[PDB]
Amino acid sequence: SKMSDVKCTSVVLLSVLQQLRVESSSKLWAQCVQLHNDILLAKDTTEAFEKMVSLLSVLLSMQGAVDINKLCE
Amino acid sequence: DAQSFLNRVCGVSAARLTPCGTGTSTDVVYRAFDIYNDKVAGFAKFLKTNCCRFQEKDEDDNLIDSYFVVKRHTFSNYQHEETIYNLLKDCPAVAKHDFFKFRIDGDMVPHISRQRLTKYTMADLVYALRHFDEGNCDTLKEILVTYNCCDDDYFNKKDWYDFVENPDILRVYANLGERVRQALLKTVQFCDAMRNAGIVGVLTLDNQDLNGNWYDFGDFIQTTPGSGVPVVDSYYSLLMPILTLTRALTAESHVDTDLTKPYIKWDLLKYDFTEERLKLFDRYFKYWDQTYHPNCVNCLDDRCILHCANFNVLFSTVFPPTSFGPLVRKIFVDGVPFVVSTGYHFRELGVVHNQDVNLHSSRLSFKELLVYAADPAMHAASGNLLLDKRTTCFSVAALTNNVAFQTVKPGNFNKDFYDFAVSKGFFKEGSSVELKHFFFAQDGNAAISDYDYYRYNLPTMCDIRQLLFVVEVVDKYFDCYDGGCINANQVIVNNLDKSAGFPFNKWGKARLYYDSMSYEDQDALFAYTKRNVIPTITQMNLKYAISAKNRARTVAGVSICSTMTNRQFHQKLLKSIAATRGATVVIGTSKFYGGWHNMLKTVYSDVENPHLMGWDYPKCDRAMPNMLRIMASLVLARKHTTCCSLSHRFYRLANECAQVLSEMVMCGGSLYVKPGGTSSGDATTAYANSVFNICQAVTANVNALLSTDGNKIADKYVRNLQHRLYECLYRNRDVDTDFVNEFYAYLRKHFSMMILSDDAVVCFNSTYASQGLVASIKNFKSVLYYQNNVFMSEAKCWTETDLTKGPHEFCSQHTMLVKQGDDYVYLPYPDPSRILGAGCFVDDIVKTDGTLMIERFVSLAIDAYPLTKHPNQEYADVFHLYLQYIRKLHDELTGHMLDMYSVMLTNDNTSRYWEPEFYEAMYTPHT
Amino acid sequence: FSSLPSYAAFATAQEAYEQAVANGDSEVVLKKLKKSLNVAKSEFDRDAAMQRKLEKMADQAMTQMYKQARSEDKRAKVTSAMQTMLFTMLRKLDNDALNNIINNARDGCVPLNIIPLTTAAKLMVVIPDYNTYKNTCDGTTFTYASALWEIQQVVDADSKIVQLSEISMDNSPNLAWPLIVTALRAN
Amino acid sequence: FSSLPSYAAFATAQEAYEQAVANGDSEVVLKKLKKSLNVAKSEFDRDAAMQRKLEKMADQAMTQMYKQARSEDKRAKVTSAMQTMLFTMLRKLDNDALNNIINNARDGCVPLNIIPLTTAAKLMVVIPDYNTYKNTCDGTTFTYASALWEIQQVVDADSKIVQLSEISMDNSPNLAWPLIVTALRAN
RNA sequence: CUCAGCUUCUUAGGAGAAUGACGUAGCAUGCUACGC
RNA sequence: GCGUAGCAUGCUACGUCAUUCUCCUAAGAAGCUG
Ligand SMILES: N#C[C@@]1(c2ccc3c(N)ncnn23)O[C@H](COP(=O)(O)OP(=O)(O)OP(=O)(O)O)[C@@H](O)[C@H]1O
Ligand SMILES: [Mg+2]
Ligand SMILES: [Zn+2]
Ligand SMILES: [Zn+2]
């Protein structure tokens, strides 16, 4: 069940980004939404995980928006 | 004998010819024909074996597109054609005939050699663009290639024929425009020639070579000079849709009509193009006998508005797009000058002028303020110009100062439900049930993109002598219901807390405008709209809904001054449609309580060899032609035979077209102009789409019945039905009520229909459809191609064969024959992916909890119950999932309530929701 | 509810029944007292029904009156708001240019679409991609609607001002399209 | 609901009824006890209807208060709930690329742009300390997001392009962190 | 953040039907007192 | 044998309380379909 667990993590990740006010960046939001829609439309799994990596990199690009240390513990 | 005959054929013209015949023998080929004689009728494709055809060669030994045809016929027709040609010689729009006699064995056989023709007559072009089949369209590829309209390899593209995939096909067709315009001019010249020469005869499409030169004079009876009667009802009417598919009149936009010279600069202040419309009509459709009123305001009935509007939808593609839309005027109200709309200039209905214009008014009551604040004159005249290059639709003004970009949220997630599902063996790797319906997010400019999707709506001219009969047949499908104008106090509006378009949404919901106006004023506004046009600003909103594809559906919220009066106009008929059972339009018939088995067994109404079919229109509202929506609004407004006069009904039609068809769409802080197509937010949308769908189906039936040969119909009732249908279309100007009823009975007995907006299920007779005596999937693809301008792929068409399984899909709900109470009934089950998506992905964040949203999983399980007997087990466990999850929700709710506030809930009413009996009671015919 | 004349009669009958029951166990006294109590109970129930009906009717009337008063207040408020909007947009349109274009109209009616096209002193061109900027409104002055417009501001999709020199094909991706460029009417 | 005073009557009269049915004294006593039991039953029935209606009202009030409170709590606590859910799902996903990128970003090795997925494209990733540089970077190769990237120009915090040979073991303290390494995919 | 249809659930109100209980009026029958 | 009152049984009408059920007006939460 490793595939259909990425199509949901991408939904949750884009919801998280949309709460960090990434909508303001009209190009960053376009890239995020394109990655989201491409993950949700992903027959394969390697492509889904690569686009998930890119979207998570968008999330981690923000310096202090999300405290990775407090959460990964 | 070959050279002696060929040498004679290549006479004084001094031409070099290659013979296509074997030994100077007749050539047999497939060719379209608009034939109507004592035996057969119909615009079909026949064999032609009466002529021997040679092809000319230019210099360098290359076959030029010019043919010497040689008809062979008895002495009588030869002598009757010699006179009629020598009497039409001086006309320049007539192929240069050449008459002679030849000896074969021992007797003379006259030959009528038509010279310098072309391979494909006009009928072939019309048929190819009119009866289009993807599998075998070789009379269209050859026509396009041989006339420089594209390259021989342009047809290697993925979808070279799809108006939706590649909109470049429009340009390839438009490259044929000049040839069609020259054909129109040459047929006008020929009609004038035969009128001045006193020849009376029928003009058929299949006699005009694609250049334009008419070449057949067989049945041309002669009379005194100056008394010719060219019958052009079956020519100018079969050539209608091709006249705007190929934009034949584009070359009328240039000075002196020359293509090379620049566009004619129409002065922007001009709005009354009546003189230009009349001049164009008298230049091209000179001998179209029926009267043409450029402004439909002075038409005669519902069947003259269609005719005049069908001509205007072609004569308005020459005039600038910046002269249509409302006409404004400065009215002084107590010394302050407004700029209010005092008319309209429709693309179809010509110029409409208000009858109640009162300059120098003193008081503005609530009704007048409502009318003025809705008109786009003030809004788009006080706004600053705007040139939006994100779309192709016209742009009027920018009400705000800077554009507003609206995004779409990605849709929340229901973690506990997904964990429960995954625990219960769901969403494994490679399972029959999987998540496929998601909440898709969109970037900033989604709304403008989905408005720009209107570029698929092209100005479509509809074959008028066929539409004026399809309208009667479609009307017979609506004769059961009753309706009329209702007073303001009989109006039923479901909920009054839904927004009121623009600009009325800036001060309250629809409740404010429905409760703040007394009934007398609410009826005075309607009586006013019945005497003048009030333009309105629609506002296009985005829809936040779960879907399997990532298009951002936009819904056209219409202003209150439009819906509030369309309701008074249409509510009676709409409720009559929604309350009638056993009719074609299944609206208001629930799928529960055995309401779907009733639908299916009403569809299977004694059709001898049923074979279900179904079609979904792609972009039903963004590609529906203006003419079809005008006709649909006419059909729903024909119940008003007593309440409203003729002019009242026309002004109601004008208001509907001003507020729905071609309006000012406020797509995100800017006023664009819709090219056309229905706004799916008005009162008559699910019922005005039903009329359009029935019109398309009936037109497919008419085309399929006519396009048959005629001698190959063994049944002698259907042959006569075809022979009478053709003459009722193109040889009758008044309604033939008895035959309309006969053909409606034929359709009901062989083409039983179940229509619901754009979702249709036909149960057509299999053998007739095989023989072409009724429609089929190809006979509907062609109709959509040449009337909707959308090629309907096989992804949106289905054709079942075993009636037991029922329709493949109707309203997204598949059907299955199942055992229930000792009898077999059809239960509708959804796509399990849709139910699981509605469970996992939810619109709001408060709904994610579930523990306080148990009245949602009950309503999902109600729709998901039928799956509980699907043969597959993963399909059938998506209902036990919901039952067990509802049980879990109830347990958790009881625990949480006990913890927070010690109150054990009263059970014995909440235990029904996790037992199948309650849900199984929802699909039994007791209620 | 100790109200209405019926309750007084009911109380008197109940007291008489209670007093006479001890004095008379059965027979004429008990029968008469029971009949009196029964008729008093019937009358009291009748009066209670009449009350619970008239009071309900009065409450429904009062709530209807409140609803009507609030409806009239909202009617007045929305009428004032619409009138103020009309007088704001009526005092904003270009009276000079608009009156000039209307004056030279034949019947006095001019199509709406040519009111802003020829009398609006501003143009908000939305550009989706750079090529469109290059081929439609290049430079600090362009020409639209047969009028010479001069640029005054070029904001991006983030509503952040973008300088004219910043826009170039090399530096096109770094921007946030579409670009909303506002231009005035330079005669 | 046998917890209200009326029920007591239901007992007493009923008790008497019991004593009557065994006794069977006469039909007049039977009628008297039937009347008493009927009046007591009507009183208890009215009381029980009132009690059940009041209990239903109280249950509705409780189940409205609970729903409102839970909705308010869930709406207010959504900024952090979403992130906790996201990282729970990511750590349960157990993918090498996501795990490696998250672990690197844990200790300040965040990327300055979206990690590209094409054949070769720019990626600027910061490096706080020499330990991370040793862990992921080596010569011209860079190991981030489980893919080899070609080091091009390690840019110091002062925008001073530092030669790779400078960064080695105990020479780091002289150089002022944090570096900004650029890299391109090497597939 | 539109038009229309359908369905589930909760409360308020109105009408009707059935059952139980109380009360008033009227009628059929049985018995004691006063009457003839 | 008949009448008045009283008691007992039965029936008709009317007025209340309660339970259940059906339908219909309205308000609220929710789902699905075009
Ligand atoms: N009535 C109605 C409507 C419709 C749909 C959704 C709504 C709505 N929320 N309000 C009002 N109307 N409405 O139904 C038609 C068809 O809907 P379908 O979902 O099949 O969409 P297409 O066929 O356009 O798209 P494709 O088939 O390419 O996926 C529309 O055009 C419109 O008129
Ligand atoms: Mg469709
Ligand atoms: Zn007319
Ligand atoms: Zn009417």
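In order, the residues displayed for chain B correspond to 4395-5321 in Swiss-Prot numbering, which applies throughout.
Note: Cβ is positioned from N, Cα and C throughout, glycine not excepted.
Here the residue is the original one, but Swiss-Prot notes a natural variant at this spot, B:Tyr4665 to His: In strain: Omicron/BQ.1.1. Record note (Swiss-Prot), natural variant B:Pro4715 to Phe: In strain: Eta/B.1.525. The unchanged residue is displayed. B:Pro4715 to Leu appears in Swiss-Prot as a natural variant; the accompanying note says: In strain: Alpha/B.1.1.7, Beta/B.1.351, Gamma/P.1, Delta/B.1.617.2 Iota/B.1.526, Kappa/B.1.617.1, Lambda/C.7, Epsilon/B.1.427/B.1.429, Theta/P.3, Zeta/P.2, Mu/B.1.621, Omicron/BA.1, Omicron/BA.2, Omicron/BA.2.12.1, Omicron/BA.2.75, Omicron/BA.4, Omicron/BA.5, Omicron/BQ.1.1, Omicron/XBB.1.5, Omicron/EG.5.1. Positions annotated as domain 'RdRp catalytic' by Swiss-Prot, on the basis of sequence analysis: B:5004-5166. Annotation of the natural variant B:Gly5063 to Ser in Swiss-Prot: In strain: Delta/B.1.617.2, Omicron/BA.2.75, Omicron/BQ.1.1, Omicron/XBB.1.5, Omicron/EG.5.1. One mutagenesis experiment named in Swiss-Prot is B:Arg5125 to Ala, and its note says Complete loss of RNA guanylyltransferase activity. Taken from Swiss-Prot, the feature active site applies to B:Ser5151, B:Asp5152, B:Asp5153. Quoted from Swiss-Prot, the note on the mutagenesis of B:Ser5253 to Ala is: Reduces RdRp inhibition by remdesivir.
What Swiss-Prot annotates, mapped onto the structure for a quick look.
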residue: B:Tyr4665; record: variant position; DSSP class: coil
residue: B:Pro4715; record: variant position; DSSP class: coil
residue: B:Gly5063; record: variant position; DSSP class: coil
residue: B:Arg5125; record: mutagenesis position; DSSP class: coil
residue: B:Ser5151; record: active site; DSSP class: coil
residue: B:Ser5253; record: mutagenesis position; DSSP class: helix
For this session: Using the structure shown, find which entry in B:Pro4715, B:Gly5063 (the variant positions) has the sparsest Cβ neighbourhood within 10 Å.
Result: B:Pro4715
Seminar exercise, completed: Using a 10 Å radius on the Cβ of B:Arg5125 (mutagenesis position), the other Cβ atoms enclosed count 15
Problem set entry | Alpha-carbon distance [B:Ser5253 (mutagenesis position); B:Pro4715 (variant position)] in Å | 49
Seminar exercise, completed: Out of the recorded positions B:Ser5151, B:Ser5253, the residue with the smallest number of other Cβ atoms within 10 Å is B:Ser5253
For this session: Can you check which residues sit near B:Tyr4665 (variant position), meaning Cβ under 8 Å from its Cβ, same chain, 6 or more apart in sequence, and list them in order?
Result: B:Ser4717, B:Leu4721, B:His4739, B:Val4745
Exercise. For the recorded positions B:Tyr4665, B:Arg5125, B:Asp5152, B:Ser5253, which sit with their CB under 6 angstroms from an atom of ligand 2?
Worked result: B:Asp5152
Problem set entry | Filtered recorded positions - B:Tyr4665, B:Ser5151, B:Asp5152, B:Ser5253 - keeping only those with Cβ under 8 Å from chain C | B:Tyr4665
Problem set entry | For B:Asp5153 (active site), nearby residues of its own chain (Cβ under 8 Å, 6 or more apart in sequence) | B:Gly5008, B:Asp5010, B:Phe5204, B:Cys5205
Seminar exercise, completed: Within 10 A of the CB of B:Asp5152 (active site), the number of other CB atoms across every chain shown is 20
Problem set entry | Listed recorded positions with Cβ under 6 Å from ligand 1, out of B:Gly5063, B:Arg5125, B:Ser5151, B:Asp5152, B:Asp5153, B:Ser5253 | B:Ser5151, B:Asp5152
Exercise. Going by C-alpha positions, which of the recorded positions (B:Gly5063, B:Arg5125, B:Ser5253) is nearest B:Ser5151 (active site)?
Worked result: B:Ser5253
For this session: Compare the Cα of B:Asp5152 (active site) against each of the recorded positions B:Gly5063, B:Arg5125, B:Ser5253 and report the nearest.
Result: B:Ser5253
Exercise. Rounded to the nearest angstrom, how far is the Cα of B:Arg5125 (mutagenesis position) from the Cα of B:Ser5253 (mutagenesis position)?
Worked result: 57
